[PDB]
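Below: the structure, in structure tokens.
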Amino acid sequence: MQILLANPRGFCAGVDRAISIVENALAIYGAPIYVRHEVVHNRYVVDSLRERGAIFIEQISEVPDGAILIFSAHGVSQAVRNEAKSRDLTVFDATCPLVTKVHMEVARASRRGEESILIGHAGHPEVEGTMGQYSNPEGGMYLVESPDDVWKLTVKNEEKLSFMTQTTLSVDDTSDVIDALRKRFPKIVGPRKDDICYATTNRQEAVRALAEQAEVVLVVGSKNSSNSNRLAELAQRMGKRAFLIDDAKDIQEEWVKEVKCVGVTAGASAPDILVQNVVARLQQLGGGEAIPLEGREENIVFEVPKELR
Ligand SMILES: CC#CCOP(=O)(O)OP(=O)(O)O
Ligand code: SF4
């Protein structure tokens, strides 16, 4: 059985930065370091940091006075930031710079009292954080997930309306939402295409290329990782069996029995050691040397804040 690896796969710049922010905090200050939300949506990363003394919480009321608190890479609402600010807390922010870019646009619209529409998935932490930058009661902030949602939306003033997107969506499904937004609201203002980041765009392109060759695609990523779920979904819609897996223990032999070509990729929150162990397991199940596919080269790095070198 041939093993193909998607390219690019695995860690993006925001996820490597966020992990480094928590590890460096641990190394500088010792345990415990409190983290608001999973720093990134990967069970192995989160367990690793927990075993080293990071304590992951959902609400600032779970953090003691005097504690060091880190915001996860997905970002936080103004209310959460204000709650940490009004408390005794030393705060480091691991929000990806490409999520903060979206937050600044929502802040701008809020200050103008002009309504905004975010395209994104209800209850995802990034959507909570981004919706949470809008505070002006005179404007409005609305979430849509599908064209049907756009067809039911009514707003106060459609001549002054802008849109933003979550960073880890399906490029194709988002494009259909934006097409609806523009038909429904011809004066709506947005970015040229969406706020989907380079890493999400690039890993979707890479898994498309992988699924063209492979019969079965394994995506290394946790169940609550939006971008990892989008890679599996993309492969499934191309008619390949695709499985979202945390690690090699998840691989069921039946999924690859009699399969001549198996493809592996990884979401932007999955460490390469997990892919290495997946490949080892596929080799126990008959696979040969893993062959990386040619891919678009990535070169962006985001540095940790100077305070945490
Ligand atoms: C912030 C961020 C990021 C990329 O990985 P993730 O943590 O799995 O996040 P998503 O659930 O948004 O995909
Ligand atoms: S998936 Fe994109 S926006 Fe999210 S942390 Fe990675 S680089 Fe930043």
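Technique stated in the header: X-ray crystallography, 1.6 Å.
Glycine residues also receive a Cβ, built from the backbone N, Cα and C atoms like all the rest.
Some features that Swiss-Prot has for this protein:
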BINDING   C12, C96, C197  [4Fe-4S] cluster binding site
BINDING   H41, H74, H124, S225, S226, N227, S269  dimethylallyl diphosphate binding site
BINDING   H41, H74, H124, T167, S225, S226, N227, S269  (2E)-4-hydroxy-3-methylbut-2-enyl diphosphate binding site
MUTAGEN   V99 to A  No effect on catalytic activity
MUTAGEN   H124 to N  Loss of catalytic activity
ACT_SITE  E126  active site, proton donor
MUTAGEN   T167 to S  No effect on catalytic activity
MUTAGEN   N227 to Q  Reduces catalytic activity 20-fold
Seminar exercise, completed: Here the recorded positions are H74, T167, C197, and the Cα closest to that of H124 (mutagenesis position) is found at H74
Seminar exercise, completed: Those same-chain residues, other than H41, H74, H124, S225, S226, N227, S269, found with Cβ within 8 Å of the centroid of the dimethylallyl diphosphate-site Cβ atoms are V40, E126, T168, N224, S228, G267, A268
For this session: Consider the recorded positions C12, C96, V99, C197 and say which one has the Cα lying nearest the Cα of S269 (dimethylallyl diphosphate binding site).
Result: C12
Exercise. What's the longest C-alpha separation between any two of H41, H74, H124, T167, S225, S226, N227, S269, the listed (2E)-4-hydroxy-3-methylbut-2-enyl diphosphate-binding residues, in angstrom?
Worked result: 15
Exercise. Which whole-number value in Å describes the distance between the Cα atoms of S225 (dimethylallyl diphosphate binding site) and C12 ([4Fe-4S] cluster binding site)?
Worked result: 13
For this session: Taking the recorded [4Fe-4S] cluster site as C12, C96, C197, identify the other residues of that chain whose CB atom sits within 8 Å of the mean position of the site's CB atoms, giving them in sequence order.
Result: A13, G14, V15, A73, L98, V99, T167, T168, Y198, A199, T200, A268
Exercise. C12, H41, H74, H124, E126, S225: which of these recorded positions put a Cβ within less than 6 Å of any ligand 2 atom?
Worked result: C12
Exercise. Where the distance is taken from Cα to Cα, which of the binding-site residues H41, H74, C197 turns out closest to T167 (mutagenesis position)?
Worked result: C197
For this session: Quick one: of the recorded positions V99, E126, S226, which has its CA closest to the CA of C197 ([4Fe-4S] cluster binding site)?
Result: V99
For this session: Given the recorded positions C12, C96, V99, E126, state which is nearest to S226 (dimethylallyl diphosphate binding site) when distance is taken between Cα atoms.
Result: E126
Problem set entry | Distance, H74 (dimethylallyl diphosphate binding site) to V99 (mutagenesis position) (CA atoms, angstrom) | 7
